[PDB]
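K.L.:
For reference, the structure I am asking about is given below.
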Amino acid sequence: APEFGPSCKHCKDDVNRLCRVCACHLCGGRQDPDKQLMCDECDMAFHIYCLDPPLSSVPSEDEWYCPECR
Ligand SMILES: [Mg+2]
Ligand SMILES: [Zn+2]
Ligand SMILES: [Zn+2]
Ligand SMILES: [Zn+2]
Ligand SMILES: [Zn+2]
């Protein structure tokens with residue numbers, strides 16, 4: 001559809017497939033989008049429970065940098 005961006009280059013939006021590019025950058029899982037924190041710098045997303053130490057909730061502040069970018 002010319003009204004939508006093209007599929008993920010890496011997984012082609014196959015929901016049965018892990019993808020560390022468009023879903024959690026550590027586990028590649030798509031579940032819990034509500035719980036996926038996006039890096040202000042590289043735009044990769046991370047489940048709060050995949051981080052070390054894991055977070056039990058997302059921060060209230062908008063500015064967050066991932067393990068790779070810190
Ligand atoms: Mg942010
Ligand atoms: Zn993908
Ligand atoms: Zn990485
Ligand atoms: Zn994850
Ligand atoms: Zn980052």
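Note that the numbers count up from 1, one per residue, in the order the chain is shown.
Yeah, the Cβs are placed from backbone N, Cα and C, and that goes for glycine too.
According to Swiss-Prot:
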- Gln36 to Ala or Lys (Swiss-Prot position 330): Does not affect ability to bind histone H3 peptide (MUTAGEN)
- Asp40 to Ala (Swiss-Prot position 334): Impaired binding to histone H3 (MUTAGEN)
- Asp43 to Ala (Swiss-Prot position 337): Impaired binding to histone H3 (MUTAGEN)
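Relative to the rest of the structure, where do these features sit?
P.N.:
Following the DSSP three-state reduction, the secondary structure of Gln36 (mutagenesis position) is strand. In the structure as shown, the Cβ atom of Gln36 (mutagenesis position) sits within 10 Å of 19 other Cβ atoms.
Of all Cβ atoms in the protein chains displayed, 11 besides its own lie within 10 Å of the Cβ of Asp40 (mutagenesis position).
Sequence-distant contacts of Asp43 (mutagenesis position), defined by Cβ-Cβ distance under 8 angstroms and a gap of at least six in the same chain, do not exist.
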